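Enquirer: Take a look at the following structure, please.
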Amino acid sequence: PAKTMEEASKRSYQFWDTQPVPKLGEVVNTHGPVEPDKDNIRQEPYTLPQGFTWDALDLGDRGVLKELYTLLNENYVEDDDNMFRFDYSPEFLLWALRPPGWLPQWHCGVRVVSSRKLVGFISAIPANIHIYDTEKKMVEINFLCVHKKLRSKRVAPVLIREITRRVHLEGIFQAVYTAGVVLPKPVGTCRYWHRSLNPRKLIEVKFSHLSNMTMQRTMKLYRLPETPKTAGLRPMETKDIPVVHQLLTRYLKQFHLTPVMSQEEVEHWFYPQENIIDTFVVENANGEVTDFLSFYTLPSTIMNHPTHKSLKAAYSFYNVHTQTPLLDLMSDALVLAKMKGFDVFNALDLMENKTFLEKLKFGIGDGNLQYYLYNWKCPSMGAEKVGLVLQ
Amino acid sequence: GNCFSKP
Ligand SMILES: CCCCCCCCCCCCCC(=O)SCCNC(=O)CCNC(=O)[C@H](O)C(C)(C)COP(=O)(O)OP(=O)(O)OC[C@H]1O[C@@H](n2cnc3c(N)ncnc32)[C@H](O)[C@@H]1OP(=O)(O)O
Ligand SMILES: [Cl-]
């Protein structure tokens, strides 16, 4: 699993070389599909290894959602040091996996035949994507996960081909996805940055290390005000849905890879849900909503001490500014996250985030987040032109 | 987003 493009340049991709994606070496100057839309689709599911079977997961079934939560909590993405693992909650998963237009067949599980134990998963959700000068109906692929005991058995290519088949059956032939590894071929590369909010706990769990400053000097450095500074800041409410939709749509036009959300999708992704998604709007002295900030909740199991309290992290989502300076908006995001008990605030260097990351004392993380398109060949772009945030 | 980073 290559983490850098220099490592990835030296190897071959037995599976990805078969797929409609550009080659790693390619410099792309065209815009469009790699292969034509298929007018006949394989009706039979792809063959799994002996003793495993497909199962679409009904997440409205509490027991099935618990199985998925358990698979991901024990087998999903870990940091490069293998010390923390994402701890997606069942309520979070419902938010991420049942947006408007979700389909049950796109919650694609793999189970042991004899015991029915869940050992693999991959998901698709529909999304309208603007990529340069084209708007296309696509799916977002997420939560690809194979049980640790089943790894390195080429189950992941089967999962990918099967979700591809099931998306094709619905008349969709492009996809977007992100990964921490380098594959053919990233459309953009972003880097995660982190902002300490509770430096004491971060040092204790070895998320960060006391850089030479004292513990006292470190806490003073990362101290934040107790209340936000921006006039009119308040939680998003139902009446704000149309103006949030309007603010987001114009703001995203300046980037080259963005979602195109309906008003119902805006409600789903931004309406606040405790311990899932927070959105705050700025309502000025005229009563006009002019800006908003948002971040979602994703804690992480502390792997070496898995008994203890998990690391509570906020992730920057979409932040739109038309009257409040973005620097001030994000400073209030930090203060609000601190108030709500988050230990760290994470953001990527996409969109306009580089304008505030250093100033607000974010530190650069290890490892990249690669963005990919399936069956769409287009030039790559810098991080500041990526305007798409997945969960 | 599906990459776990830290400083
Ligand atoms: C039109 C609609 C199309 C829809 C589909 C669009 C495409 C969707 C693409 C998927 C978007 C996912 C978005 C997310 O969810 S990104 C999150 C991915 N999940 C994790 O990292 C969780 C922890 N890891 C695991 O559970 C396993 O290690 C996984 C399942 C990742 C691989 O299992 P395993 O370690 O046992 O490997 P294998 O022996 O089965 O097979 C190895 C083959 O798989 C290639 N590989 C490794 N990692 C990834 C990866 N992250 N994306 C795409 N391919 C990956 C690898 O290069 C090799 O191919 P090649 O090198 O031979 O060529
Ligand atoms: Cl390119």
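Since chain A takes its numbers from Swiss-Prot, the residues it shows come out as 105-315, 317-496.
Determined via X-ray crystallography, 2.0 Å.
Including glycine, each Cβ sits where the backbone N, Cα and C put it.
Swiss-Prot lists these features:
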- A:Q118, A:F119, A:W120, A:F247, A:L248, A:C249, A:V250, A:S256, A:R258, A:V259, A:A260: tetradecanoyl-CoA binding site (BINDING)
- A:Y180 to P: Abolished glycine- and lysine-myristoyltransferase activities (MUTAGEN)
- A:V181 to L: Reduced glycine N-myristoyltransferase activity (MUTAGEN)
- A:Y192 to A: Reduced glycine N-myristoyltransferase activity (MUTAGEN)
- A:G492 to D or K: Reduced activity (MUTAGEN)
Enquirer: Among the recorded positions A:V181, A:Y192, A:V250, A:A260, A:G492, state which ones have a Cβ less than 8 Å from a Cβ of chain B, giving them in sequence order; state 'none' otherwise.
Expert: A:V181
Enquirer: Please list the recorded positions from A:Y192, A:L248, A:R258, A:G492 whose Cβ falls under 6 Å of any atom in ligand 1.
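Expert: List returned for ligand 1: A:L248, A:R258.
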Enquirer: Measuring CB to CB from A:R258 (tetradecanoyl-CoA binding site), give everything in the same chain under 8 Å that is also at least six residues away in sequence.
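Expert: In sequence order, A:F119 meet the Cβ cut-off.
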Enquirer: Work out how many Å separate A:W120 (tetradecanoyl-CoA binding site) and A:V181 (mutagenesis position) at their Cα atoms, rounded off.
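Expert: Distance (Cα to Cα, whole Å): 21 Å.
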Enquirer: What number of additional C-beta atoms lies within 10 angstroms of the C-beta atom of A:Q118 (tetradecanoyl-CoA binding site)?
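Expert: For A:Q118 (tetradecanoyl-CoA binding site), the count of other Cβ atoms within 10 Å is 9.
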Enquirer: Would you please pick out, from the recorded positions A:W120, A:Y180, A:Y192, the one with the fewest other Cβ atoms within 10 Å of its Cβ?
Expert: A:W120
Enquirer: Among the recorded positions A:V181, A:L248, A:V250, A:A260, which residue has the largest number of other Cβ atoms within 10 Å of its own Cβ?
Expert: A:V250
Enquirer: Pop the Cα-Cα gap between A:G492 (mutagenesis position) and A:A260 (tetradecanoyl-CoA binding site) into the table, whole Å please.
Expert: 28
Enquirer: I'd like the number of other C-beta atoms within 10 A of the C-beta of A:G492 (mutagenesis position), please.
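Expert: I count 21 other Cβ atoms within 10 Å of it.
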